[PDB]
Amino acid sequence: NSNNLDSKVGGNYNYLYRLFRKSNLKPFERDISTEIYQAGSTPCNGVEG
Amino acid sequence: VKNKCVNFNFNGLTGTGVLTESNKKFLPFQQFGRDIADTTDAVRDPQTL
Amino acid sequence: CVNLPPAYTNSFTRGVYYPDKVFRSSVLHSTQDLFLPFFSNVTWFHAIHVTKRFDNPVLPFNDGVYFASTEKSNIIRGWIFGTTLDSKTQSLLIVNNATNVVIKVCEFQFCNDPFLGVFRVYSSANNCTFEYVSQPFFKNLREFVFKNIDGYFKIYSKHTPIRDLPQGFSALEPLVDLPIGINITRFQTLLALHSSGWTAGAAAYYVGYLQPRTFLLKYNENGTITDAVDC
């Protein structure tokens, strides 16, 4: 545990996790892509709604 | 200690036997001998090489 | 960033590549692994200007690749590896800038016609997660083998001083292993020429693909593979 180093008195938002991927990863494989994830079948053009 | 029955530990590999000089020549990416039955029958000393 | 029917062959018995780092002598070892099957259709590409040929397309990296090149004047430099070769994904690169061996993994934006001069390979580099740059680094064959398993990118190599593929036997020794950790689907070779001016080139490289097989390998009294059988 590191609740005295990584936690601040107003919220620490410098640690991130990836939600909304199209397929599950493989062993020891990395991914730092940030491309808008499309839930439905309608296309996406870099806009979020 | 050559030519005597000794228990040994070569880089974490234990066992007991008699150690003798060899004419075999390894390659710079090899360390063990692994006879037909998957048993070691040769090793490279990590100091004298 | 400037712009600019293939042949087939046999690949009799090549691409064996010692599987483990254990010494063995005077035995017959059966092992399953990703091998290049015997007597397989092997694409062929040219660079001779009799005819103004600079063919070097994008091929797919199915499950590993065998590469060969019979040249004389050091015209093939390196390779690229990725899935979509733009800045939306991470990509690998190997090259020899006439004195070096440069390996790196970034988010390059590659030109549609990369090449060098005998530097026009990429137009950007943003997220470097790896770097391996080093010191100032038809007669020969220079066989290679590339694989990508469990995040590790493995390479095997071999040289043989010597217009077809010489049908001998030579086992490839391990060279390096890199922890890149990326999804690779395609690759592309890098060449150096001498826009509308370029000539004096002859590379004649060959490619092949691997699949899972079971081989029977033979070791001599000195620990050298001198034969193999495809089961």
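Using Swiss-Prot numbers, chain B covers 534-582, in order.
The backbone N, Cα and C atoms fix where each Cβ goes, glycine too.
What Swiss-Prot says about the natural variant B:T547 to K is this: In strain: Omicron/BA.1. The DSSP secondary structure for B:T547 (variant position) is strand.
Sequence-distant contacts of B:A570 (variant position), defined by Cβ-Cβ distance under 8 angstroms and a gap of at least six in the same chain, do not exist. The annotation that Swiss-Prot gives for the naturally occurring variant B:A570 to D reads: In strain: Alpha/B.1.1.7.
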Discussion item. Within its own chain, what residues at least 6 apart in sequence put their Cβ under 8 Å from the Cβ of B:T547 (variant position), listed in sequence order?
Written reply: B:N540, B:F541
